Amino acid sequence: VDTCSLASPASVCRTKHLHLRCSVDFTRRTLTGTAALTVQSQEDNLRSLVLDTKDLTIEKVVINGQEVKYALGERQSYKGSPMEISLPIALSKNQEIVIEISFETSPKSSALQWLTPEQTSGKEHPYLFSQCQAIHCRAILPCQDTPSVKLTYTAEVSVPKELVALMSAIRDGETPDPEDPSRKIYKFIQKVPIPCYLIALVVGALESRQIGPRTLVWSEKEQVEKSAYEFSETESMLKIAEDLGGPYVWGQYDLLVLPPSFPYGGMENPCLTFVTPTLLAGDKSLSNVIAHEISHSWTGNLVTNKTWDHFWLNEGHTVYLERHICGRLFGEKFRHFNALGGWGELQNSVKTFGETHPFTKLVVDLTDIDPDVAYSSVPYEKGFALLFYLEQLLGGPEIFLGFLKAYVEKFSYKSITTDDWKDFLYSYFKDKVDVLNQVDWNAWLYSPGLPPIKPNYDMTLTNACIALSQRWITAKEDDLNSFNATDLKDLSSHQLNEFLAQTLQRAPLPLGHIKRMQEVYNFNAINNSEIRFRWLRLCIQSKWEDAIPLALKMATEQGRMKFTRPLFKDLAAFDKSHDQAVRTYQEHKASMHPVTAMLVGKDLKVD
Ligand SMILES: N[C@H](CO)Cn1nnc(-c2ccc(Oc3ncc(Cl)cc3F)cc2)n1
Ligand SMILES: [Yb+3]
Ligand SMILES: [Yb+3]
Ligand SMILES: [Yb+3]
Ligand SMILES: [Zn+2]
């Protein structure tokens, strides 16, 4: 049972294919077209079925060349409206039919962000991008919006001829639009069955540069060069990910560097990963996000969570693989440094939510919960900590990597629950069931708060971060002059980020300490988005008024929720900036990504 979907479940009928024919209208901010769904009945005498929709205008439903009756139910908040269609003739089990729905999206579609020319790098053309995870595909097209159903897809997208369309599929040609010579139709094909949250679309003045045998980097012209350098390690990471998870089956691995308002660090859209431009640090230091999106080609896109209650299966296994790729490239000490950092981020989330909060559980219950509101680091890091604890318990990385590859092969092209994963883990590790039975499964999977056991981490790279952090925390006014730029000379950007993360966990620090830190370390000059975010949070939480314009600018010049949400919350919690934070949100709200605007509004308690 998928409590986030109002559609007929996979036990009633399954969508096998989607043929999408649509036109992107930038003047009306609409996507208009037909969604032809090939649906297979799973029951005898099937006479109707229900699909998910959200703010879609339905023109008609055609089956067998004739219009059929359909009805839209009452809207159910974030779930949208159910769409029940009456089939013209009763279907037997395993019988397939094609249902073509003529539809149009609302300009306020929660899946899309429509950008005016002024909001782009080039300033001449508008831009459109989608973000369907978790349940926003129903705000683009009528569908069984649940990851328990996997389908293939084809698409034909008509856009103004000067613009380029890309999808989470192999590019299958382009032609001038026969109905309008000012437009082009771009064609796409996704031959691997995917859950519908992996359907993606971008339309903009895009250019590409090849960076590997199976990778093009796409962005607006102004970002192509920087992006090609930033993501040059992509092919090396794909080769390591193939060694760990088995064959890459998607053909192409392209990257799209979105405009700054892209709400996440990355989105593992098959064939075309979407990434935030905030990764463009200039030194490849934020490339673990690419390793994470690459990892999703096995964990998430091949083996998918059956419902959003088992989302930890997607992220925990992906973080586990991501950290192995980064450990293959930079060493086992580095994999331990990243794993220990992840534990610290898990501490932060559990502190923020509270140790008894239902969203700190590994397996969650999203009945009447908007998945967007539930989103946090818990499925990522508590999921990772579980797998890292099992790796140590079961004999090391080489043994657990053998399980991981067999897990991916076992469940490729399927949607699974925590019980399916746990059963396979016990089957694979049959000779270690006595060891597995020592795990407190009820606490690990179903209890809130920090896990009952903390794994063993190598501290080599972390020690200098903890030591410098503790020097600053225990310093008094007469110790401030001992600090100097030389304190950071043997620290990598990762170690500087971990120093700030350790210090931010004990914030606020005295204002004089923060001012001294800017005096000697000049953290205000750092463009690296992770370091700048933590330093600005440290400044605002330590009540430095000078940091208010810097934090407001960072929160609005980009829109990656990881940065924008805590920056606005810190600005709202500081009395000196409270009114400015609320006013800035109000004046930027209309131009923000719809999901980000909703979440910042909830965080700020502004309706
Ligand atoms: N997947 C990308 C990383 O590569 C980044 N990303 N983009 N969108 C999303 C996204 C994921 C889940 C979600 O809802 C849930 N959150 C938490 C839980 Cl325990 C269950 C849920 F259903 C809402 C949004 N994650
Ligand atoms: Yb072709
Ligand atoms: Yb079993
Ligand atoms: Yb002293
Ligand atoms: Zn992920």
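All chain A residue numbers match Swiss-Prot; in order, they span 5-611.
Each residue, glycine too, has its Cβ placed from N, Cα and C.
Mapped onto three states, the DSSP output places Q135 (mutagenesis position) in coil. If you take the C-beta of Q135 (mutagenesis position) and look for same-chain residues 6 or more apart in sequence within under 8 angstroms, you find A115, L116, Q117, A204, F266, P267, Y268, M271, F278, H597, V599. Annotation of the published mutagenesis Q135 to A in Swiss-Prot: Strongly reduced aminopeptidase activity. Strongly decreased affinity for leukotriene. Abolishes epoxide hydrolase activity; the original residue is retained in the structure shown.
If you look up Swiss-Prot, you'll see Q135, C136, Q137, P267, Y268, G269, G270, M271, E272, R564, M565, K566 marked as peptide binding site. Sequence-distant neighbours of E272 (mutagenesis position) (same chain, 6+ residues apart, CB-CB distance under 8 A): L202, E297, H300, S301, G304, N305, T322.
For the published mutagenesis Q137 to A, Swiss-Prot gives the following note: No loss of activity. Contacts of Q137 (mutagenesis position) defined by a Cβ separation under 8 A and a same-chain sequence distance of 6+ are given as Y201, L202, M271, in order along the sequence.
For the mutagenesis of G269 to A, Swiss-Prot gives this note: No loss of activity. The structure shown keeps the original residue. Counting only residues at least six positions away in the same chain, the Cβ atoms of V279, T280, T282, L283, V293, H296, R564, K566 sit under 8 Å from the Cβ of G269 (mutagenesis position).
Looking at Swiss-Prot, you'll find the mutagenesis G270 to A noted as follows: No loss of activity. The Cβ of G270 (mutagenesis position) has 21 other Cβ atoms within 10 Å, all protein chains considered.
According to Swiss-Prot, the mutagenesis experiment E272 to A or D carries the following note: Complete loss of epoxide hydrolase activity and aminopeptidase activity.
Of all Cβ atoms in the protein chains displayed, 23 besides its own lie within 10 Å of the Cβ of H296 (mutagenesis position). Looking at Swiss-Prot, the entry for mutagenesis of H296 to Y says: Complete loss of LTA4 hydrolase and peptidase enzyme activities.
For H296, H300, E319, the entry in Swiss-Prot reads Zn(2+) binding site.
According to Swiss-Prot, the experimentally introduced change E297 to A is described as follows: Loss of epoxide hydrolase and aminopeptidase activities.
Under its mutagenesis annotations, Swiss-Prot gives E297 to K the following note: Loss of epoxide hydrolase and aminopeptidase activities.
Taking all protein chains in view, 26 other C-beta atoms sit within 10 angstroms of the C-beta of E297 (mutagenesis position). According to Swiss-Prot, the mutagenesis experiment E297 to Q carries the following note: Loss of aminopeptidase activity, but keeps LTA4 hydrolase activity.
In the three-state DSSP assignment, the secondary structure recorded for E297 (mutagenesis position) is helix. Under the heading active site, proton acceptor, Swiss-Prot lists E297.
Using a 10 Å radius centred on the Cβ of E319 (mutagenesis position) and all shown protein chains, the other Cβ atoms total 24. According to Swiss-Prot, the mutagenesis experiment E319 to A carries the following note: Complete loss of LTA4 hydrolase and peptidase enzyme activities.
According to Swiss-Prot, the mutagenesis experiment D376 to A carries this note: Strongly reduced hydrolysis of peptides starting with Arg. Small effect on hydrolysis of peptides starting with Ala. Abolishes epoxide hydrolase activity. Taking the Cβ of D376 (mutagenesis position) as centre and 10 Å as the limit, one finds 20 other Cβ atoms among all the protein chains shown.
Around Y384 (active site, proton donor), the C-beta neighbours below 8 angstroms that are at least 6 residues distant in the chain are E319, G320, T322, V323, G346, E349. Taken from Swiss-Prot, the feature active site, proton donor covers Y384, and the record attributes it to experimental evidence.
According to Swiss-Prot, the experimentally introduced change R564 to A, K or M is described as follows: Abolishes epoxide hydrolase activity. Reduced aminopeptidase activity. Under the three-state DSSP scheme, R564 (mutagenesis position) falls in the coil class.
Less than 6 Å separates the Cβ from ligand 5 in the case of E319, drawn from the recorded positions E319, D376, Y384 in sequence order. Calculated from their C-alpha atoms, the gap between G270 (mutagenesis position) and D376 (mutagenesis position) amounts to 15 Å.
Between the C-alpha atoms of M565 (peptide binding site) and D376 (mutagenesis position), the distance comes to 11 Å. Its Cβ placed at the centre, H300 (Zn(2+) binding site) has 25 other Cβ atoms within 10 Å. When every Cα pair among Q135, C136, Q137, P267, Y268, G269, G270, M271, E272, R564, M565, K566 is compared, the largest distance found for this peptide site is 18 Å. Those residues of the chain, other than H296, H300, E319, with a C-beta within 8 angstroms of the mean position of the Zn(2+) site C-beta atoms are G270, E272, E297, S299, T303, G304, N318, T322, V323, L325, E326, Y384. Candidate recorded positions: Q137, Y268, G269, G270, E272, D376. Those with a Cβ under 6 Å from ligand 1, in sequence order, are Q137, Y268, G270, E272, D376.
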